[PDB]
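Engineer: Input: one structure, supplied below.
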Amino acid sequence: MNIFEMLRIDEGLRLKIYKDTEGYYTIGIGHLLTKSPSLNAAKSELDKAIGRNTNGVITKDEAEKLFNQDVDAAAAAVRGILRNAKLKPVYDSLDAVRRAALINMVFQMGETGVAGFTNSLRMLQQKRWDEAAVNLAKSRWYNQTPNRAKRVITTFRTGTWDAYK
């Protein structure tokens, strides 16, 4: 098991532009294209990504390509996140699994959502730090996609993959 797997399990895999839960323009295994309105916007977005006039269609490879980047990036966010908000040593003290969920939770957060968390994080404390996490996954996925939200916090709160297993 792993973060990849885990996200493929949580995100699902779509090759045709759709709206997510929040009604955004998304694609693949999470690829948020755009928050707008007009598809076009999102389509165009897709186009520069891919670079080939997809017209809302992609391929497994294509998708897999976006994915990896998305992941490496969440993985990167996470660090910076607790980089700030102080509590860096927490980032370091972490283990695989916790940290995987962390990556999950924060993927594919986007500056605005990112910002807040950091706040809610600092303003929390070295020991409290944890609940903002659980807190953020809740809300992001609660109401709408609660199994996911459950799957995460657990994994996060347990350091065990059994949940996704």
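Residue positions begin at 1 at the first shown residue.
For this deposited structure, the header notes the method as X-ray crystallography, 2.7 Å.
Heads up, the Cβ atoms here are built off N, Cα and C, so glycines get one too.
The annotation active site, proton donor/acceptor is assigned in Swiss-Prot to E11, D20 on the grounds of experimental evidence. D20 to A, N, S or T appears in Swiss-Prot as a mutagenesis experiment; the accompanying note says: Complete loss of enzymatic activity. One mutagenesis experiment catalogued in Swiss-Prot, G30 to A, is accompanied by this note: Almost complete loss of enzymatic activity. Listed in Swiss-Prot is the mutagenesis experiment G30 to F, annotated as follows: Almost complete loss of enzymatic activity. The enzyme is destabilized by 1.5 kcal/mol. Among the features that Swiss-Prot reports, substrate binding site is placed at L32, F107, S120, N135. For the mutagenesis of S120 to V (Swiss-Prot position 117), Swiss-Prot gives this note: 50-fold decrease in enzymatic activity. The structure shown keeps the original residue. For the mutagenesis of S120 to I (Swiss-Prot position 117), Swiss-Prot gives this note: 500-fold decrease in enzymatic activity. The structure shown keeps the original residue.
Could you place the listed features in the three-dimensional structure?
Structural biologist: The Cβ of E11 (active site, proton donor/acceptor) has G28, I29, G30 as same-chain neighbours under 8 Å, each 6 or more residues away in sequence.
Secondary structure at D20 (mutagenesis position), as computed by DSSP, is coil. Within 10 Å of the Cβ of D20 (mutagenesis position) there are 18 other Cβ atoms, across all protein chains.
According to DSSP, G30 (mutagenesis position) sits in a coil region rather than a helix or strand.
Residue environment of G30 (mutagenesis position) contains 23 other Cβ atoms, counted within 10 Å of its Cβ in all protein chains.
Sequence-distant neighbours of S120 (mutagenesis position) (same chain, 6+ residues apart, CB-CB distance under 8 A): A132, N135, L136. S120 (mutagenesis position) falls within a helical segment according to DSSP.
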Engineer: Determine the C-alpha span of the substrate site listed in the record, that is the greatest distance between any two of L32, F107, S120, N135, in Å to the nearest whole number.
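Structural biologist: So the binding residues stretch over 24 Å, Cα to Cα.
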Engineer: Give me the CA-CA distance between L32 (substrate binding site) and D20 (mutagenesis position), in Å, as a whole number.
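Structural biologist: If we compare the Cα positions of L32 (substrate binding site) and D20 (mutagenesis position), the gap is 9 Å.
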